[PDB]
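Working notes, beginning with the structure itself.
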Amino acid sequence: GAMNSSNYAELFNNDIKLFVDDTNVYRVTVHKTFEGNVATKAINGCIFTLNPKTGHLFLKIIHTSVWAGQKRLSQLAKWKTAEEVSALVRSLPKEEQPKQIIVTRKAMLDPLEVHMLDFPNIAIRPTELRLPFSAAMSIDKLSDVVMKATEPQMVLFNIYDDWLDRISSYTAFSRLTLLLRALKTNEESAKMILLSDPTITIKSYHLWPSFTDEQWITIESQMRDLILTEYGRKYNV
Amino acid sequence: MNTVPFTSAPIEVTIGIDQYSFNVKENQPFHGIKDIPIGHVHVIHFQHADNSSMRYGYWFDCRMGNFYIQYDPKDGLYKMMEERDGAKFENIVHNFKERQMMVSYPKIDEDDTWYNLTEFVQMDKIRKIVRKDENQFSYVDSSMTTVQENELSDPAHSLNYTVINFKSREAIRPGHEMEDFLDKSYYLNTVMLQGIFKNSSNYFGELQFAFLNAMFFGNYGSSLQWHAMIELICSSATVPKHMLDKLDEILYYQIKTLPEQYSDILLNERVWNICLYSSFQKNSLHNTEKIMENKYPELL
């Protein structure tokens with residue numbers, strides 16, 4: 001059933017599983033029309049499909065052309081998400097197919113369940129966790145590839161870069177969720193924290209800066225401070 | 001007008017005949033029920049006074065044979081049986097009538113309640129849901145489980161209602177996932193009506209049978225089936241106009257007949273709110289919506 005704090009270590013066991021986040025699939029800018037009414041302009045989206053054990057990210061780019069002449073787009077987006085995840089499972093060899101898919105939003109359960117009827121052995125599961133995967137579009141290189149797509153495209157990343165060479169999946173996922181939580185609470189501050197020292201760069205094949213173990217401890221501390229500050233602000237506490 | 005004689009009434013019992021019910025005391029000289037209208041199925045049903053658990057009963061049609069009830073003191077129940085000797089039967093019934101030891105099926109002349117609840121229900125269809133082919137009548141009780149419930153465990157004593165599952169390959173065509181799930185028209189019209197039931201009469205017959213088994217035996221699986229068959233029509237954007245008008249009449253009489261006190265366990269709040277206020281057919285069941293709103297406004 002539902003994934004929570006109590007069954008957290010399960011993410012890092014040897015059963016292949018994917019997280020699916022649909023929060024950046026349908027994205028609009030709201031504007032005034034010449035007549036002073038309001039309209040939306042769709043911009044490119046993405047399905048965020050993440051193996052939390054390996055760091056493999058299947059970033060399915062949603063080009064705005066998939067909304068052309070469609071009604072009830074926020075509803076269609078859940079079904080388009082489910083269709084793309086099903087197609088991704090079908091394209092993987094049997095031994096790479098997930099044994100579980102965890103949806104970060106409950107509204108994805110029925111659409112994914114319906115698209116995966118051919119896969120009765122793949123458990124479709126909600127979570128109680130509040131994962132900050134919506135902030136994926138605050139990672140510059142992910143944002144860049146989505147905004148530049150001129151057609152539907154799948155792009156493979158490792159969202160952990162080369163961290164697993166030095167840390168466990170558990171630690172890698174905790175660092176990722178802290179970075180994303182930070183980028184979500186105060187993007188400007190978070191990104192300042194990540195690039196303030198120009199000596200530490202982002203390798204061409206990476207998403208995050210090449211921090212030493214010691215430099216990551218300092219970064220991780222600055223993100224926790226960022227998050228607690230912003231919290232005392234939000235809530236005047 | 002046909003008769004179901006009783007050999008005797010050895011144990012205190014509430015006897016139901018269709019929508020009527022009578023109290024019979026232990027060893028009361030009760031010898032059965034007369035003036036049963038020909039042309040409809042009937043159900044005769046029982047709740048022992050000493051064990052108000054296991055309601056049980058027999059679906060029968062008097063055109064199909066001479067039926068009587070006899071208490072079996074081993075199995076501890078009133079059992080329906082067939083008398084093959086026509087002259088023995090006529091002779092037994094004539095005696096019990098002359099001695100007026102029978103209750104009369106108490107139909108009010110104006111009252112079409114039973115017709116309206118059983119309009120599409122046919123004994124031959126009942127015998128396919130309740131398989132016991134050596135008998136021309138069908139036994140149902142409170143605890144009997146449905147073929148669908150057994151999938152999720154004695155197959156001989158199961159209710160073989162048509163399996164309806166909105167998240168099944170049967171219900172959902174490859175490449176029409178969102179369309180078939182949000183509009184069940186192809187599931188209703190091609191899979192169920194054209195494919196399995198053959199026509200709307202057989203579909204409504206099973207719907208009506210499921211309801212009555214829910215109300216008279218509190219059979220929970222029957223209740224699930226009744227709600228599934230309603231929800232499949234309400235969730236279809238495309239339903240023949242005659243089926244919508246008939247469904248409204250069917251549900252109106254079911255809601256009208258439900259004991260006021262059982263609304264809480266026999267009516268599914270999600271299915272009714274969805275059907276009356278959200279579904280494609282939310283404006284197509286006027287009679288049903290007016291009776292539900294005036295009789296069970298709490299549920300909505």
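Going from the start of the chain as shown, residues are counted 1 onward.
Recorded method is X-ray crystallography, 1.7 Å.
Even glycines carry a Cβ here, placed using N, Cα and C.
Among the mutagenesis experiments that Swiss-Prot reports, B:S236 to D or E (Swiss-Prot position 253) is described with the note: Disrupts interaction with PRP8. Neighbours of B:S236 (mutagenesis position), defined as other CB atoms within 10 A of its CB across all chains, total 22.
Per Swiss-Prot, mutagenesis B:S236 to A (Swiss-Prot position 253) is noted as: No effect on interaction with PRP8. Reduced to three states, the DSSP call for B:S236 (mutagenesis position) is coil.
Measuring straight across the break, from B:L152 to B:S153 at the CA atoms, gives 10 Å, with 4 residues left unbuilt in between.
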